[PDB]
Amino acid sequence: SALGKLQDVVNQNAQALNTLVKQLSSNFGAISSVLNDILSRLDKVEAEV
Amino acid sequence: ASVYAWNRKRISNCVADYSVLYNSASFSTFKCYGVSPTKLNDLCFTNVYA
């Protein structure tokens, strides 16, 4: 319980990185979260949106 | 069959060449809602039903 500050800072940085790397799984209204899965099924005009 | 008693045929374990089906101009309505008519030949499918 003496090194709580450094561990807290490290945990905050790690959780921020984890959230930033997990936000890639969202769709935001798209049909998939992977750009390769969208470019391999749709055309240029329709996938643009 | 009728529209209220439509028959569904299971299409599985076969090679599907949608390019020949798309090149045929005998079809009057061909609209895809989740895929493209040109990317069908470069994509696999788990289960196809008509």
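We number chain B the way Swiss-Prot does; in order, the residues shown are 348-397.
For this deposited structure, the header notes the method as electron microscopy, 3.4 Å.
The backbone N, Cα and C atoms fix where each Cβ goes, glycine too.
Taken straight from Swiss-Prot:
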- B:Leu368 to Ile: In strain: Omicron/XBB.1.5, Omicron/EG.5.1 (VARIANT)
- B:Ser371 to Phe: In strain: Omicron/BA.2, Omicron/BA.2.12.1, Omicron/BA.2.75, Omicron/BA.4, Omicron/BA.5, Omicron/BQ.1.1, Omicron/XBB.1.5, Omicron/EG.5.1 (VARIANT)
- B:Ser371 to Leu: In strain: Omicron/BA.1 (VARIANT)
- B:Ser373 to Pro: In strain: Omicron/BA.1, Omicron/BA.2, Omicron/BA.2.12.1, Omicron/BA.2.75, Omicron/BA.4, Omicron/BA.5, Omicron/BQ.1.1, Omicron/XBB.1.5, Omicron/EG.5.1 (VARIANT)
- B:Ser375 to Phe: In strain: Omicron/BA.1, Omicron/BA.2, Omicron/BA.2.12.1, Omicron/BA.2.75, Omicron/BA.4, Omicron/BA.5, Omicron/BQ.1.1, Omicron/XBB.1.5, Omicron/EG.5.1 (VARIANT)
- B:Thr376 to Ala: In strain: Omicron/BA.2, Omicron/BA.2.12.1, Omicron/BA.4, Omicron/BA.5, Omicron/BQ.1.1, Omicron/XBB.1.5, Omicron/EG.5.1 (VARIANT)
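Overlay of Swiss-Prot annotations on the structure.
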| residue | record | Cβ contacts under 8 Å, 6 or more apart |
| --- | --- | --- |
| B:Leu368 | variant position | B:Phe374 |
| B:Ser371 | variant position | none |
| B:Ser373 | variant position | none |
| B:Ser375 | variant position | none |
| B:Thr376 | variant position | none |
Which three-state DSSP class does B:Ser373 (variant position) fall into?
coil
